[PDB]
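Encoded as structure tokens, the structure appears first; notes follow it.
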Amino acid sequence: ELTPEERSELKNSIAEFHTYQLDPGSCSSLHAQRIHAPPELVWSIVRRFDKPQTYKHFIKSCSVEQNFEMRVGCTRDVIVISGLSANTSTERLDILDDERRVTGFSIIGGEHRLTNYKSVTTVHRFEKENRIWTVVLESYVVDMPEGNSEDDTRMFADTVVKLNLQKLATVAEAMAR
Amino acid sequence: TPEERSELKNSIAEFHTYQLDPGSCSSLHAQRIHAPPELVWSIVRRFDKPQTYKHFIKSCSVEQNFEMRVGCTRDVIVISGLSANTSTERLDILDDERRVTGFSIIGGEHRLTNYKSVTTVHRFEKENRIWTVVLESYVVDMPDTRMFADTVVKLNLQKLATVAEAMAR
Ligand SMILES: O=S(=O)(NCc1ccccn1)c1ccc(Br)c2ccccc12
Ligand SMILES: O=S(=O)(NCc1ccccn1)c1cccc2ccccc12
Ligand SMILES: [Cl-]
Ligand code: NA
């Protein structure tokens, strides 16, 4: 859990990249992760649009186009493990900024229930005297689905984001170690 | 550590060693937890409340006259987002003296047939400090699914550590 000082530092960034204009029947979350590791090492991992399996769980495969150029606008085709109710996810790059260290994607297809899913990730340096760590921020907006709460999966999406941010931290940290 | 490893060999031999069937596969995992063993043990012994240290648990239902005894079962419904749906699990072993427990799935709406598991809590005192090493093994029939079971076990062990470390502090 971020410290009050950490929180204050990120206020501006949250307003810039992680503030969404919601549609009626949609919602938004925001998570945070502290990583004892250099920021630019963490970005290298995060920016790899063609390789999410590196920091995300449950990914069986991730394929892209052959003459693939990782610019905004390009897509990826994720296949998720069997054991998750989801099958295939077509995901589009929305933002990449090696400068500001911001990235983001939107789901534009695939056999799943969530519609109009869209998330944004940002990386942040924290120099305090002796040392240097990172804080990552991952927000997302997704429609409020129609049907009984039997089947609402917004809680899952949420702990997925959380689980992946833990793996990212683990992965990023064992590279500095 | 190579040293932690040396002390658990025996326990692996007694509790985490399986007689495979043709088509099944076994696996072992370890987790270092900064917290006392009795604290850890006291969480993982709670058969009626696995959600306390596991991910993805919609519900867990036992029974109102539930006494915690080998043979007893529990009904678990998974969060939504996961294919398999509900599962029936029975307590295979409970030993508060050697701190060992285990269960096997005996029903449910899924693919993991003949899934069986064992968990052990181990003590480790070093310079002054006192930590814990947990071991979890499992066996399952194989016909994509071993991958998911393995991922789950690791995650759950990671939640256990989080939860137990949070309780000590
Ligand atoms: O029912 S369980 O409590 N079994 C315990 C357990 C632990 C590890 C792997 C499989 N099983 C359970 C927890 C979490 C998940 Br995901 C499960 C998914 C399918 C079936 C059961 C699941
Ligand atoms: O395909 S994903 O890698 N997309 C990224 C992502 C992450 C969290 C929530 C949704 N989307 C993915 C992984 C795990 C669960 C998912 C369930 C539905 C759709 C995609 C899933
Ligand atoms: Cl994984
Ligand atoms: Na589901």
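Sequence positions for chain B are given in Swiss-Prot numbering; the residues included correspond to 6-148, 155-180, in order.
So how was this one determined? The header says X-ray crystallography, 2.5 Å.
Every residue gets a Cβ built from N, Cα and C, even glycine.
Residues or ranges marked as abscisate binding site in Swiss-Prot (evidence: experimental evidence): B:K59, B:89-94, B:116-122, B:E141. Of all Cβ atoms in the shown protein chains, 19 besides its own fall within 10 Å of the Cβ of B:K59 (mutagenesis position).
A mutagenesis experiment is reported in Swiss-Prot for this position, B:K59 to Q, and the note states: Impaired ABA-mediated binding to PP2Cs.
One mutagenesis experiment named in Swiss-Prot is B:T78 to A, and its note says Reduced CARK1-mediated phosphorylation. Of all Cβ atoms in the protein chains displayed, 18 besides its own lie within 10 Å of the Cβ of B:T78 (mutagenesis position).
Within 10 Å of the C-beta of B:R116 (mutagenesis position) we count 17 further C-beta atoms, all protein chains included. Swiss-Prot lists B:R116 to G among its mutagenesis entries, and the accompanying note reads: Impaired ABA-mediated binding to PP2Cs.
For B:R157 (mutagenesis position), the same-chain residues that are 6 or more apart in sequence and have a Cβ closer than 8 Å to its Cβ are B:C30, B:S32, B:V145, B:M147. Under its mutagenesis entries, Swiss-Prot includes B:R157 to H with the note: Reduced sensitivity to pyrabactin.
The sparsest Cβ neighbourhood within 10 Å, among the listed binding-site residues (B:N90, B:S92), is found at B:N90. When other Cβ atoms within 10 Å of the Cβ of B:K121 (abscisate binding site) are tallied across all protein chains shown, the result is 19. Cα atoms of B:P148 and B:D155 lie 9 Å apart, with 6 unmodelled residues in the deposited structure between them.
Checked against B:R116 (mutagenesis position), the recorded positions B:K59, B:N90, B:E94 differ in C-alpha distance, with B:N90 being the nearest. Reduced to three states, the DSSP call for B:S92 (abscisate binding site) is strand.
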